[PDB]
Amino acid sequence: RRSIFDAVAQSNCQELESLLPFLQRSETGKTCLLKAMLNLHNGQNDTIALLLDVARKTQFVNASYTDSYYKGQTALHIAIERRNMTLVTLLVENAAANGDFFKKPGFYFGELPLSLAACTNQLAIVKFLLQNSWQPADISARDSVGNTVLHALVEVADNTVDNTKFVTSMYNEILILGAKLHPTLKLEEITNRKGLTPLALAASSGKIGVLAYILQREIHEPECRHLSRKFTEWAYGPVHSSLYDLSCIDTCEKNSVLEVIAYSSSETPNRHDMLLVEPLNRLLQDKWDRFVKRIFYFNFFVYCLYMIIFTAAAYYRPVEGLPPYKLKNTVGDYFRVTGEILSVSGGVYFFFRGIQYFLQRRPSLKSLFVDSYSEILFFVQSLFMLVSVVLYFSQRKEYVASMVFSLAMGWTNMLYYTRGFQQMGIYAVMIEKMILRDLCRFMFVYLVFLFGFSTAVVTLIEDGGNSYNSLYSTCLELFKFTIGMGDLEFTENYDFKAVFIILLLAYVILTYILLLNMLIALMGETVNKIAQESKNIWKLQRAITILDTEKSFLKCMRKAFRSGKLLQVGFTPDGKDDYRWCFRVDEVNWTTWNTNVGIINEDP
Amino acid sequence: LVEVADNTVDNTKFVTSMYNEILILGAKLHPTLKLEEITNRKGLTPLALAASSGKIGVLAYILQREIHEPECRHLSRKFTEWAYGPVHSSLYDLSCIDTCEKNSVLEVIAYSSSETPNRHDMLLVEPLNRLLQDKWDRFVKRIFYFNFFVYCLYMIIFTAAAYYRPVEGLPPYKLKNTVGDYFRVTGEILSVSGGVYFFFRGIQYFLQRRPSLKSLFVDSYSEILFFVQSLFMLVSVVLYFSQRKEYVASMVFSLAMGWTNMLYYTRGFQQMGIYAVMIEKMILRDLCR
Amino acid sequence: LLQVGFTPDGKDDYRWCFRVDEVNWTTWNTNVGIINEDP
Ligand SMILES: C=C(C)[C@]12C[C@@H](C)[C@@]34O[C@](Cc5ccccc5)(O[C@@H]1[C@@H]3C=C(COC(=O)Cc1ccc(O)c(OC)c1)C[C@]1(O)C(=O)C(C)=C[C@@H]41)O2
Ligand SMILES: C=C(C)[C@]12C[C@@H](C)[C@@]34O[C@](Cc5ccccc5)(O[C@@H]1[C@@H]3C=C(COC(=O)Cc1ccc(O)c(OC)c1)C[C@]1(O)C(=O)C(C)=C[C@@H]41)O2
């Protein structure tokens, strides 16, 4: 064994030739062929052919490494990786890499020779394997996870421009070849174990390039034209109207692309930019303009009424006695009690809606305050209302201490409804983001400074006065300096006036002049950085609003409000009458001058 | 060759190319001799000299250089452990980047007196940033957080003991059998011990580094502030045991400084470390004018 | 501590290395000198 391995590594067949007659007369698992293939330089491994001939003259071709790390690897995989067309053909003429190296430091390409060839830019080897006379590869085969070659191609994509160009081109080539070989089979419809298709997988994983390619792709070849999603309804001059498939973009049995993009947990790289693709933005705008805007405005109006009733009923709360408060025959009492009942009902409604959302989505802690700010705020207001009810019926007077907070939250939650308008939706987005990010840092630093100087000042004071020798009072008096209401001499119970005035001046210069102006500068810089990002965040928020409204209204009319019209785009390869729910859009282009064919309809 | 380099793009290309050529020829003629190991009178090697003088181009060339020629391959620092497809894992030498007998590159870059042109950008080279992040994640983060926690405890004890200072009489204040007096005296002892500790640490730093006056407030802001707080504490002690009531006039200042020194510990976090950096720089530059 | 090759006179060039991975689509595998046979 050692001598054979040494001869194979040395690329010398003299020792192997001498030992062959002797053999005839007489943890890893690597075979002689695998070792020869691995230890090959510039195709200098010549012992492979002799070893294969000897093995045939004496099952060895399929020998594979048995190690869990490299389980399943064979000579064909090594040849394919090495980019040896001749060696690959020779090995094929005369499996799945399940090893941990090839599972989801490692490289994932699927677990089939066809997938490995497809993911590596060896198109010729893909073609040869697909139409190899000795043995053709199975285009529809799936690995352990269930990914096909198309799933593997989607997984490989990393949004790099060259990588995107590759993955899209190879996807198109494999699609066309698969259609040519097996017209009946629908390759894209296949799903992996998780249940996602290549399009759904691309939308879920954030691969914007693959999604953009798939959504709007046209194959002009008459041989394979049904493998397209964007057609051309007609064209007269520089004007032409086209269609988009919208097959599983609007409503799909498993999961549509819109809801996969919108309901992503923000771990997806670029959810915000994934809705700018050609069909999706226009589809969302169509849904907004058609039937969602009126429902949104009605919801806003009803919330306004609820808040007005809540404010009126809380303003006129009974003040004399202890809760609960017995009813009175006066009409005012009846109206007040009606207001309280309506407020409590609204609180319960929001409580249940928040619980429903948190169960359905199961957000993680990190993304809880980054993707569900509005839901958290509404749920917290409902929680305050319910605590207020519990205290009120427990003969406690602290219920008001809860109620007011809820009431305050109520009004400040009206900003949620500013997402129906672009220019105010962006303003609310910036308010949210600044509150989340900047104020935490600013307040940590501010409180460090304030507490340090308040402790120093109250230590200096001796109260011997107005009992200013209190930490709370000194903290409040030093905080007043920040809001332009600070008295420089608010006490005289100190033995040393110079120390007191020096401390106050230092605090004023360090916080009022330095920290606050620095915060102004940082807010200005942040406004510039996120001028465009806020627009994308607002668009995502409105898209989620549209999806929620449509899902809620599905009960009233599940399929009545469907986007796009059913149209015939051509004939199927086997039958005819290729009917699909298309979404027409027009376009005008002076430069190119009408040079194309395939206009579905004769007359514009 | 290192001395000649002036960080110009053409100059850098020259100096690196000639360095490589001379290295290869020297290896061919005299394989046994290790040319780079030689040092000048000051004791620096070409790599250490490049790191010290701020020559970022020469440092970047030296740190990550591979000579594929089989004749002279050991004259390389960045290898290639393996490669399967578009994925490959490589290695870096780290010979005298982490620990060196004379002076490692990391400590030469970090402990430079800011006269070096571009200390700040010299840590972005391929091995150094990842090496520092590895050290942070592995064993330094926990010690930093423990130090922050202990400083928080010290500051809380100091604040509590200074808040309840005796007000009637003249120092020193005789002890009382009450438990509150025992706790207060324990707080004072702990505060004084912390002040002495920071005093000695500041003296140690200033002796080891010997900063110049110009760079004193540009490279050792935190050290100066901690030393000044310790100085205030010691002056407070001296006045307190001299039967003077002005010790409080010192103590409070120290106390104030104490809390505002917590910002030193915001460098364990990027987004607040940058904020503290800007506070420092603005205080130094803009407010004077 | 890892072995990176053989010294010009002796052998077993051992040094304290710091491994890092890299991924690159564009260039397509064209080099030699991989220290280890198997990834
Ligand atoms: C859950 C969180 C973060 C939060 C809950 C409450 C207590 C809140 O204080 C904060 C912390 C705070 C405290 C003081 C000033 C700023 C922030 O911020 C919000 C939270 C911050 C707001 C600011 O107003 C808004 O953000 C409205 C709003 C903006 C964007 C939205 O998409 C939105 O949809 C619901 C609502 C107002 C309060 O909710 C309010 O009215 C009360 C009494 C305190 C504010 O805690
Ligand atoms: C050595 C110097 C420059 C200094 C020492 C003290 C007296 C200081 O005033 C200054 C001058 C001054 C006075 C008033 C306003 C701004 C600046 O600035 C600092 C110095 C300025 C600060 C500002 O807070 C900080 O800078 C905290 C800090 C930031 C960055 C750090 O890396 C850091 O590490 C220790 C600490 C607070 C004081 O130290 C403080 O608490 C007291 C009572 C006065 C401030 O002199």
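Chain A is numbered as in Swiss-Prot; shown residues: 114-139, 152-183, 188-223, 229-238, 243-602, 624-763, in order.
Each residue, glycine too, has its Cβ placed from N, Cα and C.
Here Swiss-Prot flags A:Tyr511, A:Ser512, A:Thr550, A:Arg557 as resiniferatoxin binding site. Annotation note: A:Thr550 (mutagenesis position) sits in a helical segment as assigned by DSSP. Taking Cβ-Cβ distances under 8 Å and a sequence gap of 6 or more within the same chain, A:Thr550 (mutagenesis position) has no neighbours at all.
Residues or ranges marked as Na(+) 2 binding site in Swiss-Prot: A:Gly643. Annotation for A:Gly643 (Na(+) 2 binding site): no spatial neighbours, criterion Cβ-Cβ under 8 Å with sequence separation of six or more.
According to Swiss-Prot, the feature Na(+) 1 binding site maps to A:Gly643. According to DSSP, A:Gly643 (Na(+) 2 binding site) sits in a coil region rather than a helix or strand.
Around A:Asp646 (mutagenesis position), taking its Cβ as the centre, 10 other Cβ atoms fall within 10 Å, counting all chains. Look at Swiss-Prot and you will find A:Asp646 tagged as Ca(2+) binding site, backed by similarity to another entry.
Record note (Swiss-Prot) on the mutagenesis of A:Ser116 to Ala: Abolishes phosphorylation by PKCM and enhances channel response to capsaicin by PKCM. DSSP gives A:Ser116 (mutagenesis position) a helix state.
Under mutagenesis, Swiss-Prot gives A:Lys155 to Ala with this note: Abolishes ATP binding. Abolishes CALM binding. Impairs normal desensitization by repeated exposure to capsaicin. Under 8 Å, Cβ to Cβ, and six or more positions away along its own chain, A:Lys155 (mutagenesis position) finds A:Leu163, A:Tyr194. DSSP classifies A:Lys155 (mutagenesis position) as coil under the three-state reduction.
Cβ neighbours of A:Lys160 (mutagenesis position) (same chain, under 8 Å, six or more residues apart in sequence): A:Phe118, A:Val121, A:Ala122. Here the residue is the original one, but Swiss-Prot notes a mutagenesis experiment at this spot, A:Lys160 to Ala: Abolishes ATP binding. Abolishes CALM binding.
In the three-state DSSP assignment, the secondary structure recorded for A:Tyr199 (mutagenesis position) is coil. For the mutagenesis of A:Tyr199 to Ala, Swiss-Prot gives this note: Strongly reduces affinity for ATP; when associated with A-202. The structure shown keeps the original residue.
In this structure, A:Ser502 (mutagenesis position) belongs to neither helix nor strand by DSSP; it is coil. Residues within less than 8 Å, Cβ to Cβ, of A:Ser502 (mutagenesis position) and separated from it by at least 6 positions along the same chain comprise A:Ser403. Quoted from Swiss-Prot, the note on mutagenesis experiment A:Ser502 to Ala is: Largely reduces PMA enhancement of capsaicin-evoked currents, but no effect on direct activation by PMA. Loss of activation by capsaicin and loss of vanilloid binding; when associated with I-704.
Here Swiss-Prot describes A:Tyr511 to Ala as a published mutagenesis experiment; the accompanying note says: Loss of sensitivity to capsaicin. Under 8 Å, Cβ to Cβ, and six or more positions away along its own chain, A:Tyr511 (mutagenesis position) finds A:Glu570, A:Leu574.
Counting every protein chain shown, the Cβ of A:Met547 (mutagenesis position) has 17 other Cβ atoms within 10 Å. Per Swiss-Prot, mutagenesis A:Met547 to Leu is noted as: Reduces binding to resiniferatoxin.
Under its mutagenesis annotations, Swiss-Prot gives A:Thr550 to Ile the following note: Reduces sensitivity to capsaicin 10-fold; no effect on sensitivity to resiniferatoxin. Reduces binding to resiniferatoxin.
While the structure shown retains the original residue, Swiss-Prot records the mutagenesis experiment A:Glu636 to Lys with this note: Abolishes channel activity. Restored channel activity; when associated with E-639. Of all Cβ atoms in the protein chains displayed, 20 besides its own lie within 10 Å of the Cβ of A:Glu636 (mutagenesis position). Classification of A:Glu636 (mutagenesis position) by DSSP places it within a helix.
Listed in Swiss-Prot as a mutagenesis experiment, A:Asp646 to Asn is described as follows: Strongly reduces the affinity for pore blocker ruthenium red and lowered channel permeability for Mg(2+).
Here the residue is the original one, but Swiss-Prot notes a mutagenesis experiment at this spot, A:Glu648 to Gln: Minor modification of pore attributes. A:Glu648 (mutagenesis position) counts 9 other C-beta atoms within 10 Å of its own C-beta, drawing on all protein chains shown.
Looking at Swiss-Prot, the entry for mutagenesis of A:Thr704 to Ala says: No effect on PMA-induced enhancement of capsaicin-evoked currents but reduces direct activation by PMA. Taking the Cβ of A:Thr704 (mutagenesis position) as reference, residues of its chain lying under 8 Å away and at least six apart in sequence are, in sequence order, A:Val430, A:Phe434, A:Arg557, A:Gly558.
Those same-chain residues not listed among A:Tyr511, A:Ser512, A:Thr550, A:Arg557 yet with C-beta within 8 angstroms of the centroid of the resiniferatoxin site C-beta atoms are A:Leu515, A:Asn551, A:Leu553, A:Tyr554, A:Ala566, A:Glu570.
Annotation for A:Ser512 (resiniferatoxin binding site): spatial neighbours A:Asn551, A:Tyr554, criterion Cβ-Cβ under 8 Å with sequence separation of six or more. Long-range Cβ neighbours of A:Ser116 (mutagenesis position) (same chain, at least 6 residues apart, Cβ-Cβ under 8 Å): A:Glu128, A:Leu132. Cα to Cα, A:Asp646 (mutagenesis position) and A:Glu636 (mutagenesis position) are separated by 8 Å. For ligand 1, the nearby recorded positions are A:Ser512, A:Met547, A:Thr550; that is, of A:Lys155, A:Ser512, A:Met547, A:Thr550, A:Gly643, these have a C-beta under 6 Å from one of its atoms. Between the alpha carbons (Cα) of A:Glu648 (mutagenesis position) and A:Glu636 (mutagenesis position) lies a span of roughly 10 Å. Pairwise Cα distances among A:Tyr511, A:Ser512, A:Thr550, A:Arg557, which the record gives as the binders of resiniferatoxin, peak at 14 Å. Annotated pair A:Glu636 (mutagenesis position) and A:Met547 (mutagenesis position), C-alpha to C-alpha distance, rounded: 28 Å. For the pair A:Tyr199 (mutagenesis position) and A:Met547 (mutagenesis position), the C-alpha distance works out to 59 angstrom.
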